[PDB]
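The block underneath contains the structure these notes are about, expressed in structure tokens.
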Amino acid sequence: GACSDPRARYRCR
């Protein structure tokens, strides 16, 4: 998941 990985700092704050 992108949210789980730092490479993808989505809205998943």
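Note that chain A carries Swiss-Prot numbering, so the residues on display, from first to last, are 20-32.
This entry, so its header tells us, was determined using solution NMR.
Cβ coordinates are placed from backbone N, Cα and C, and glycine is handled just like the others.
As written in Swiss-Prot, here are the features:
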- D24 to E: 783-fold and 8.3-fold less potent to inhibit rat CHRNA9-CHRNA10 and CHRNA7 nAChR, respectively (MUTAGEN)
- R28 to A: 1511-fold less potent to inhibit the rat CHRNA9-CHRNA10 nAChR and 5.8-fold more potent to inhibit the rat CHRNA7 nAChR (MUTAGEN)
- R28 to K: No significant change in potency on human CHRNA9-CHRNA10 nAChR (MUTAGEN)
- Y29 to W: Relatively important increase in potency on human CHRNA9-CHRNA10 nAChR (MUTAGEN)
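Taking the Cβ of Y29 (mutagenesis position) as centre and 10 Å as the limit, one finds 8 other Cβ atoms among all the protein chains shown. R28 (mutagenesis position) falls within neither a helix nor a strand when secondary structure is assigned with DSSP, and so counts as coil. Cβ neighbours of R28 (mutagenesis position) (same chain, under 8 Å, six or more residues apart in sequence): none.
Counting every protein chain shown, the number of other Cβ atoms lying within 10 Å of the Cβ of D24 (mutagenesis position) is 8.
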